[PDB]
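**Student:** One structure follows; several queries about it will come next.
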Amino acid sequence: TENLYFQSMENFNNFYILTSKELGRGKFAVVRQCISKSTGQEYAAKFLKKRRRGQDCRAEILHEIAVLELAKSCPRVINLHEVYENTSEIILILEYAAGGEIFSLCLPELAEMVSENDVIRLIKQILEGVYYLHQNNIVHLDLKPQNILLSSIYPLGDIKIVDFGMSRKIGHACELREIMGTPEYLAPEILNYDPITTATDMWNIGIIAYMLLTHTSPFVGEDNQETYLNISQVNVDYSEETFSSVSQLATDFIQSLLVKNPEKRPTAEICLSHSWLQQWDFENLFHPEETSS
Ligand SMILES: CN1CCN(c2ccc3[nH]c(-c4c(N)c5c(F)cccc5[nH]c4=O)nc3c2)CC1
């Protein structure tokens, strides 16, 4: 039956070799490192299954590629290089991010806390990306720490937002796919079936900052029941033990985002002006208001 649209699998295997480094696996998706045979350049090949739960999902995948294509120009978003297709898969040849997931910097078992300088930088960069997406009426809707990557870890590199499979336009219906995300990263409005808002992304940015500063998930519980209660009650550990080494300004940033009412959360643009993220690079010469004149 189906005619293929994208570049042939025979061309894929001619131009690239897969490496033994599997990068991620989900129910309908596998990501594996590959190398260009001609240049030696590394990429991440994302293999997306077209058939899902009975459904022909090529239209969905095409939409995901449209979104990636629009957002390509923003350096905080992962870059799409090529697309290939075979009987069962559409394969995205994406930018390789050698640092892996920002989640690795949030793990309880990591001993080194990332410096405040670094957390500030990383949050700024994530906000720049989200600002760009929101300016183009794209809500990501799955901004879990596993979907933000780093270009390197030694030294600490730059941010790349990935995985636009849940992304929608502003004010689209909160449907069966939304209410099925990762339970601990879902916003209150998602649980309560309110429509999609840019504010949902901002809540997720609150979580990322909390996780970078405390190495603890703010809402996960005993069970998913307690997770959902924690989300809907907005029950967050701000205790002095957890926050003794976290600045007030960072606390303020998180608290202004982790609020039940999506309309009270500031926009990406306003967040970029937050006092917390205003930092002078000590290597630059500051030019004060009182001039030599
Ligand atoms: C020592 N180091 C630790 C981190 N290590 C690592 C682990 C997992 C990683 N995943 C990706 C990756 C994607 N998962 C990915 C995507 F899911 C969508 C779009 C583009 C992507 N590009 C990627 O590069 N890089 C990783 C590096 C490399 C070795």
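Heads up, residue numbers simply count up from 1 along the chain you see.
When the header is checked for method, it gives X-ray crystallography, 2.1 Å.
Keep in mind that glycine also has a Cβ here, set from the backbone N, Cα and C atoms.
When I checked Swiss-Prot for this same protein, it listed these features:
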{"type": "DOMAIN", "residues": "17-277", "note": "domain 'Protein kinase'"}
{"type": "BINDING", "residues": "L23, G24, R25, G26, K27, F28, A29, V30, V31, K46", "note": "ATP binding site"}
{"type": "MUTAGEN", "residues": "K46 to A (Swiss-Prot position 62)", "note": "Loss of activity and of apoptotic function"}
{"type": "ACT_SITE", "residues": "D142", "note": "active site, proton acceptor"}
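Tell me about the setting of these features in this model.
**Tutor:** Here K27 (ATP binding site) comes close to no residue that lies at least six apart in sequence on the same chain with a C-beta under 8 angstroms from its C-beta.
Around the Cβ of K46 (mutagenesis position), the same chain contributes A29, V30, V31, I91, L92, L94, each under 8 angstroms and 6 or more positions distant in sequence. According to its DSSP assignment, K46 (mutagenesis position) is in a strand.
Listed in sequence order, the residues of the same chain lying 6 or more apart from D142 (active site, proton acceptor) and placing their CB within less than 8 Å of its CB are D163, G165, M166, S167, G181, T182, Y185.
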**Student:** Pairwise over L23, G24, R25, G26, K27, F28, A29, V30, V31, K46, annotated as binding ATP, what's the top Cα to Cα distance to the nearest Å?
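**Tutor:** Output for ATP binders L23, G24, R25, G26, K27, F28, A29, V30, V31, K46: max Cα distance 14 Å.
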**Student:** Report the residues of the chain - excluding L23, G24, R25, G26, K27, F28, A29, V30, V31, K46 - with C-beta within 8 Å of the mean position of the site's C-beta atoms, for the recorded ATP site, in sequence order.
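**Tutor:** Other same-chain residues with Cβ inside the cutoff are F47, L48.
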**Student:** Using Cβ atoms only, which residues of the same chain lie under 8 Å from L23 (ATP binding site) while being at least 6 residues apart in sequence?
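**Tutor:** For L23 (ATP binding site), the qualifying residues are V31, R32, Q33, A44.
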